[PDB]
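K.L.:
After the structure tokens below, expect a handful of questions from me.
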Amino acid sequence: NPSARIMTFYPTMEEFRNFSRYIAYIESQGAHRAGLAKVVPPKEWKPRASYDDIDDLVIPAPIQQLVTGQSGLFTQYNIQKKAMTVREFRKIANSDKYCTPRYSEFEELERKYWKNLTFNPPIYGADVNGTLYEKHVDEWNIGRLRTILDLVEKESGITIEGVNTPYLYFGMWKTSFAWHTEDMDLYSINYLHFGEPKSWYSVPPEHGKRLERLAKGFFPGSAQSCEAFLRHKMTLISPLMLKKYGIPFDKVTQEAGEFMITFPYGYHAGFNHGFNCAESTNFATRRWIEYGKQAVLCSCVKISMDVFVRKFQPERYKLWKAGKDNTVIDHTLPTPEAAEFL
Ligand SMILES: Nc1nc(-c2cc(C(=O)O)ccn2)cs1
Ligand SMILES: [Zn+2]
Ligand SMILES: [Zn+2]
């Protein structure tokens, strides 16, 4: 993948049964270079029979997304509103004031998003604790992926909501997710259960530092206030701005029934086309260990790396605790679990 373009994968039912092995396969294919990959599930796979029984589901803290800024540079302020049901959210979403405008091609809707981002603030039904998967679904179940991230809960019982538990996101037109990498630079999985599409922008992890540098120049007050202010998830940057400053990036639209995988240190941002619902959580592979050790956290979610270093890096353990671990990450290298596909 020399241009680090977003790749799409079509596993068979057999390939879909082992989650961790398929992540290892897409890395041996070079998917991790883009920082984002699309996975289309087998036609015989269904995580839920129907979504017509969730109208009374409560969104306890919906947020009004106020956006301030100009010239492709914006700050998003999330204003907590009173709790509302899925039914109440959907009615606002499909109303004359908040529904999706007319569009023939993506570029037209994308132009409309960047032109009207600061106007008529929408409501995002974000960070809802929960799952939409039926109990019996064993394949790609966001509630129980069985990766090495499970070690945190196994050893302490500690749960970090949205990180080692699922989050639901009820979107509407122009709802957004700002530029960020995951907590502890972990991997993420996002499934679009139903509704209108979700568009994504990604910056390859091998160019991640270029975006950080650009963000520091444009918001110097924030950079002096926090070591990793992009973790506040308030910064919106248009693709025209990334193009102007030579930041390599790619874009993709996720449709209902599709998965998106984000990779360690893979910067991403995007927006919802209209009323929809996504389910998400973080996960890990052996390659993540180094990212978690080297991750720059908010200085204004921290996972203890000790258990991971002791279990998967005992040879490099003594050097790390002393502070002499001078390991440099090669963002092009696939996870060691990919060896069988190479
Ligand atoms: N670690 C985090 N990742 C997110 C996040 C949200 C979305 C979404 O709203 O669709 C998509 C991708 N990442 C938010 S906090
Ligand atoms: Zn994310
Ligand atoms: Zn901070």
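Following Swiss-Prot, chain A residues are numbered 9-308, 313-354, in order.
Each residue, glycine too, has its Cβ placed from N, Cα and C.
Pulled these features from Swiss-Prot for this protein:
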BINDING   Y132, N198, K206, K241  2-oxoglutarate binding site
BINDING   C234, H240, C306, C308  Zn(2+) binding site
DOMAIN    14-56  domain 'JmjN'
DOMAIN    142-308  domain 'JmjC'
MUTAGEN   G133 to A  Abolishes histone demethylase activity; when associated with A-138
MUTAGEN   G138 to A  Abolishes histone demethylase activity; when associated with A-138
MUTAGEN   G165 to A  Abolishes histone demethylase activity; when associated with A-165
MUTAGEN   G170 to A  Abolishes histone demethylase activity; when associated with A-165
MUTAGEN   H188 to A  Abolishes histone demethylase activity without affecting ability to bind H4K20me2
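I'm curious about the neighbourhood of these features; can you describe it?
P.N.:
If you take the C-beta of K206 (2-oxoglutarate binding site) and look for same-chain residues 6 or more apart in sequence within under 8 angstroms, you find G179, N198, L200, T261, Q262, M268, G278, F279, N280, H281, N284, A286.
Taking the Cβ of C234 (Zn(2+) binding site) as centre and 10 Å as the limit, one finds 16 other Cβ atoms among all the protein chains shown. According to DSSP, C234 (Zn(2+) binding site) sits in a coil region rather than a helix or strand.
Sequence-distant neighbours of the domain 'JmjN' (14-56) (same chain, 6+ residues past either end, Cβ-Cβ under 8 Å): 140-142, 145-149, 153-155, 195, 199, 201, 208, 210-214, 216, 258-260, 262, 265-276, 291, 293, 295, 343-344, 346-347, 349-350, 352-354.
Under DSSP, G133 (mutagenesis position) is assigned to a strand (E or B) in the three-state scheme.
Cβ neighbour count for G138 (mutagenesis position) (all protein chains, 10 Å cutoff from its Cβ): 15.
Around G165 (mutagenesis position), there are no C-beta neighbours below 8 angstroms that are at least 6 residues distant in the chain. Following the DSSP three-state reduction, the secondary structure of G165 (mutagenesis position) is coil.
Secondary structure at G170 (mutagenesis position), as computed by DSSP, is coil. Sequence-distant contacts of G170 (mutagenesis position), defined as residues of its own chain at least six apart whose C-beta falls under 8 angstroms from its C-beta, comprise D135, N137, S288, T289, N290.
Less than 8 angstroms from the CB of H188 (mutagenesis position) sit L238, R239, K241, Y275, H276, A277, each of them six or more residues away in the same chain. Reduced to three states, the DSSP call for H188 (mutagenesis position) is strand.
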K.L.:
Would you mind sorting out which binding-site residues among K206, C234, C306 put a C-beta under 6 angstroms from ligand 3?
P.N.:
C234, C306
K.L.:
Given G133 (mutagenesis position) and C306 (Zn(2+) binding site), what distance in Å do their CA atoms have, once rounded to a whole number?
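P.N.:
Given the Cα positions, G133 (mutagenesis position) is 24 Å from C306 (Zn(2+) binding site).
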K.L.:
Cα-Cα separation of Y132 (2-oxoglutarate binding site) and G138 (mutagenesis position), in Å?
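P.N.:
For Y132 (2-oxoglutarate binding site) versus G138 (mutagenesis position), the Cα atoms are 16 Å apart.
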K.L.:
For the break between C308 and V313 (4 residues unmodelled), what's the Cα distance in Å?
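P.N.:
Taking the Cα of each end residue, the distance is 12 Å.
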K.L.:
Work out how many Å separate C306 (Zn(2+) binding site) and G138 (mutagenesis position) at their Cα atoms, rounded off.
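P.N.:
Here the two Cα atoms lie 26 Å apart.
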K.L.:
What does DSSP assign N198 (2-oxoglutarate binding site), in three states?
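P.N.:
Assignment for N198 (2-oxoglutarate binding site) reads strand.
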K.L.:
Would you please pick out, from the binding-site residues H240, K241, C306, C308, the one with the fewest other Cβ atoms within 10 Å of its Cβ?
P.N.:
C308
